[PDB]
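Just passing along the structure, written as structure tokens.
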Amino acid sequence: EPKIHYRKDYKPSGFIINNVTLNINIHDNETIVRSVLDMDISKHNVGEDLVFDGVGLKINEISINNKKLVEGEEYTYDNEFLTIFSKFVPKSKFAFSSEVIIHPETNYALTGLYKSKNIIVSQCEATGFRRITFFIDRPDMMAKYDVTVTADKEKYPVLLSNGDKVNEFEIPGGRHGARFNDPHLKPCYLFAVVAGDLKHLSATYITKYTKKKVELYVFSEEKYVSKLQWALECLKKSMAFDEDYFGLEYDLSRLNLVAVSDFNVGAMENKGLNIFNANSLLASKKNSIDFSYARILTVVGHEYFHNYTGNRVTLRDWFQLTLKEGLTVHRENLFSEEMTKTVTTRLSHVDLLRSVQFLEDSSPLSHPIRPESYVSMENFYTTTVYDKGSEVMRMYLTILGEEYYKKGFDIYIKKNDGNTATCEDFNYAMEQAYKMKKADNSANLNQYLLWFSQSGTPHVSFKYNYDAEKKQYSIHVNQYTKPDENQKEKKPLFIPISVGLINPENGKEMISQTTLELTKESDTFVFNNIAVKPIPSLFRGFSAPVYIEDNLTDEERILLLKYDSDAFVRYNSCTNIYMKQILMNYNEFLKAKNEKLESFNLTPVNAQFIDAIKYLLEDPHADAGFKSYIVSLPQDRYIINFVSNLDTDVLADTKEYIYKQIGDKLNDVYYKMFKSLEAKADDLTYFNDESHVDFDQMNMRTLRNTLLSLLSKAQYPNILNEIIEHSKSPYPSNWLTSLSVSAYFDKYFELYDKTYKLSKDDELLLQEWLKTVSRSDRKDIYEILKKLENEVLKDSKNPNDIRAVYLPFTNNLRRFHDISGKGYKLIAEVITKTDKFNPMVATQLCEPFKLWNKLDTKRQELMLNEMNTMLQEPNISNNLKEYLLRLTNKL
Ligand SMILES: [NH3+][C@H]1CCc2c(Br)ccc(Br)c2CC1(O)O
Ligand SMILES: [Cl-]
Ligand SMILES: [Zn+2]
């Protein structure tokens, strides 16, 4: 029965905070925070008490207009809210001031002000500023910030906060201070401070239009300063992209990026002072796997793009979160697609959406991208809000085209720059462009708003007709969203369907690609002068976030896979072929299990599909990244969206059969390709250059490592020789793959020790090594996890360490879901232990339970018993309690 906030209840504050003047004085065993708030009474004031958020603060004194308030008589504080009785609240402009004590050195929850190794750092989104000092801690309370930080100079030579550094000064006793002025009004969740012995790389950027000089700095601890350069390159690329595509320039004289080792999320867009999980900022080619480079490009870009979509235009309230996150992910997706120029970039986003986000949207946690209520906002930084939000933001571009999309985006910025905004404000701007494109001032996007308010994944299904004498082709389309616990009645959405038509005789396009606008529950689209029966290429680029039911034969899907122009449709046609096979074999194994059959049949894999995989693999002009997708079955969390009461044992048996069906025909091709790809995949050009990344070459290594895994599982003759040579590669992607694939051989623990020694002296590489062990397909994985706990992880409270040890293992379909329930018990024990010092990470660790009600009856009960046991833990966090109550349909 928690405190629940509702979107419909929004109302402006009765107060105004115009300026914030902070003095943050860091000592070994306490930090003293002095704060002066220059305040006023708003037009919405009705004489209410003045209530500040303030969580876990120790009050030394509080004052109004430099007269101390008296506890009990004039205020009360209950460790969450400071209430000043209205009788003592002025009726015009006044100053509120306070001095509180906080303890970053024991703040293991990494919210508010905390210590990460030898760095002091803040994290204030969403509602952490109230853990530093008193505030009306909501994003519509925008103010200007004057921040002084003081500390021991030897321990903390670098002091940072938002904006211009206006003074530096020495203090008796070996201390010093620095003062910052941020001229841009901001909500308090964008405040940040950093103190540490930081080293940096720097550059000067000159903006495109106003020719402003901007100093760019990237910071880390001294040991890792050599890992800063790619992030700086990524920042320069991000700034140029926002200038080139959106015409947006940076608006301060300096921008700082800072890496810290202990961080709950990827990074944070604090104004002029972006703070990063080190794993999302630091890399070097000797000490990072390839995937670090796309991760840093993404996160550095994302944080930079927030400078407009989030900071200069911010949020009226937290229900609008997708307005900054969906939009900023979309901006980062456009950026990364342009930077990498690989079709796999878009494909990876689709692969993530249709696995983890579709799972979420059919789970008890399902919510629209603009939720209707919350208890802890930190539980709603979800793949729905971010990734479905991004697809909803991308649909605007698909509908409008680039020219009118840019026009609408510029309207959004112009109308809302410097202010809070709502999702409706964005839709309104897009609507102005829509009216232009349609040349119709009665056109509107009112229906489009359902994408913000309606939960659940739409299902879009197709039927076809071709009249050869008339040369007339028809596509009959239906949409359906399943009722859920948010709406028992669902409405049709505005679904853009990018389509082409392929001539199956020559593989050629038969129409100009066109985007069909489905706005009704069903529609028929007719095409004339279609000279022969086509195969339709549907939802090109994955043009709407939906379940696609193409009702094509496997023969037609093979032709698309081979000849279509659109990477997504080729990949999806392959996905659909696999799913048809998976569901068939799954049912065959399931019946044999349920009926305790002594003999039964399995349906073999389609031989023409196997031939098509071989054809694409052997094509020297086809794309290595795309090839790695075609030889992999769909993700387990994708598959589960199509199976009721999923028995994970039967699914594992199903995958095993299909992979071996294909390998028994293609392993020699796999081996030949693994060998022929080596020269180009592993070429050492630019290995000593952190300013250039070859994303195509990286995709060649991904393909090689995918093929090696398939060949190792298959026990291909003498493949251990290749694994051992692979362990000698300079590329960590390769030598960590050699550990993974050696799980099937007696050399596993030899390579475990070899790669440990290669990893143990770099904090981030060791975490990648932990992930590799955790995900190893070992029969003794439970004993290996104990080894990691006892020898490596031990008592670490570092979120990266804990997540590395446990989350990859939870994707071990056969072992995590052991029918004894021991894997559920193991992870629940970790969740409960972690919740006592880091509620956010504890809730992140709950991820495997999200599919609990989609599993077979026995596993459902096992998972539910562990969740209810977690709910019984004394002093459970609000974060974890809310999450588990919602997930078990109690909230
Ligand atoms: N505002 C920050 C919130 C933290 C977070 C989370 Br949670 C998930 C993905 C990303 Br990317 C981020 C970075 C961010 O800038 O959105
Ligand atoms: Cl000063
Ligand atoms: Zn973000």
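Shown for chain A, in order and in Swiss-Prot numbering: 195-1085.
Cβ coordinates come from backbone N, Cα and C, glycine included.
Pasting the feature list from Swiss-Prot:
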type	residues	note
BINDING	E319, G460, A461, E463	peptide binding site
MUTAGEN	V459 to P	Severely affects substrate specificity. No effect on Zn(2+) binding
BINDING	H496, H500, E519	Zn(2+) binding site
ACT_SITE	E497	active site, proton acceptor
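Mind mapping these onto the model and telling me what they sit next to?
When secondary structure is read from DSSP and collapsed to three states, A461 (peptide binding site) falls in the strand class. A C-beta separation below 8 Å, combined with a sequence spacing of at least six in one chain, links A461 (peptide binding site) to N468, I469, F470, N471, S474, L475, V493, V494, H496, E497.
Taking the Cβ of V459 (mutagenesis position) as reference, residues of its chain lying under 8 Å away and at least six apart in sequence are, in sequence order, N471, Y575, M1034.
All protein chains shown were included, and the count of other CB atoms within 10 Å of the CB of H500 (Zn(2+) binding site) stands at 26.
With a 10 A radius on its CB, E497 (active site, proton acceptor) counts 27 other CB atoms from all the protein chains.
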Expressed to the nearest Å, what is the distance separating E463 (peptide binding site) and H500 (Zn(2+) binding site) at their Cα atoms?
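On Cα coordinates alone, these residues lie 6 Å apart.
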Could you measure between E319 (peptide binding site) and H500 (Zn(2+) binding site) for me? Cα positions, answer in whole angstrom.
13
Can you go through the recorded positions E319, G460, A461, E497 and pick out those with a C-beta less than 6 angstroms from ligand 3?
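Not one meets the Cβ criterion.
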CB neighbours of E463 (peptide binding site) within 10 A?
23
Which residues in the same chain, at least 6 apart in sequence, have a Cβ under 8 Å from the Cβ of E519 (Zn(2+) binding site)?
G504, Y575, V579, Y580, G583
Beyond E319, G460, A461, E463, what residues of that chain have CB atoms within 8 A of the centre of the peptide site's CB atoms?
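In sequence order, the nearby non-listed residues are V459, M462, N464, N468, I469, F470, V493, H496, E497, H500.
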Which whole-number value in Å describes the distance between the Cα atoms of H500 (Zn(2+) binding site) and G460 (peptide binding site)?
14
